Amino acid sequence: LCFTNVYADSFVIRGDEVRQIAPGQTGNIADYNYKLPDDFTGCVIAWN
Amino acid sequence: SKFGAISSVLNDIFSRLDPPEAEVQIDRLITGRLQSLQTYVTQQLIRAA
C-alpha cells in the first residue's frame, strides 16, 4: 500500500499495560496518557 | 427480535460490549429490522394492487 503520511508514536509502558492500547479500551494509560480513537487503522508494535 | 445478536436493546449493546463488535451487533440488528420493513412494504404494495 501507499500512504499519505505516517506518524510513529513511541513510549514505554508496563508488561501487563500493553492491552490498554486498543480502540475503545479504557485504563490509567488510556484515560490519562494515551488513547486510540475507535476508527484507528495502523499497527502497534510492542517488544520487551 | 434478537435476529442473532446478543440483545434487542441498542444501549445494552453499547454498555455491555466494546465498540469493535458492538458495530457488528448493530449491523445485524439494523439489517434484520430493514428486512422486516421491506417485507411489510412489499406486502402492502401487493395488497394495494
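Note that chain A is numbered according to Swiss-Prot, with residues 390-437 shown in order.
For all residues, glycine too, the Cβ spot is worked out from N, Cα and C.
In the three-state DSSP classification, A:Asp405 (variant position) falls within a helix. Counting every protein chain shown, 7 other Cβ atoms lie within 10 Å of the Cβ of A:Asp405 (variant position). Among the sequence features in Swiss-Prot, the natural variant A:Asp405 to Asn is noted as follows: In strain: Omicron/BA.2, Omicron/BA.2.12.1, Omicron/BA.2.75, Omicron/BA.4, Omicron/BA.5, Omicron/BQ.1.1, Omicron/XBB.1.5, Omicron/EG.5.1; complete loss of interaction with host integrins.
Under its natural variant annotations, Swiss-Prot gives A:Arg408 to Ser the following note: In strain: Omicron/BA.2, Omicron/BA.2.12.1, Omicron/BA.2.75, Omicron/BA.4, Omicron/BA.5, Omicron/BQ.1.1, Omicron/XBB.1.5, Omicron/EG.5.1.
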